[PDB]
Amino acid sequence: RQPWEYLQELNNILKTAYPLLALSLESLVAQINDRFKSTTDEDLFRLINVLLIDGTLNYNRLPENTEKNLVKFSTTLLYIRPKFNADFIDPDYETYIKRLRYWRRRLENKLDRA
């Protein structure tokens, strides 16, 4: 609240001092924020990783909530929709690893060609 208001009150007190640098670093911040911000099929490997790693984890720990999340993230996969469906329709963990690993196999094979 008022301390969170005091946080901005510091920020103005920050902005009041040496503000060219406060301009420039904020300018630096957004500059680096923008030009480096990239997701060119990167979430796809980030998806294939976090799923298959969680998936074999529970499989050795012993696919319902696995199938329930499988539609959930394929929804977040907004091309983007068909393989989200094609993985959602294609189950036991043995197929679920094997397809997603083969999916990761080409996705690594694709991204390495870049």
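Heads up, chain A uses Swiss-Prot numbers, so what you see runs 3202-3263, 3273-3288, 3291-3302, 3305-3328.
The backbone N, Cα and C atoms fix where each Cβ goes, and this holds for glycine too.
Here is what Swiss-Prot says about this protein:
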- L3222 to S: In TRA1-2; when associated with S-241; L-604; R-2733; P-3145 and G-3302. Defects in its ability to interact with acidic activators (MUTAGEN)
- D3302 to G: In TRA1-2; when associated with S-241; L-604; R-2733; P-3145 and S-3222. Defects in its ability to interact with acidic activators (MUTAGEN)
Surrounding CB atoms that lie within 10 Å of the CB of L3222 (mutagenesis position), all protein chains: 11
Cβ-Cβ distance under 8 Å to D3302 (mutagenesis position), same chain, at least six residues away: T3309, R3313
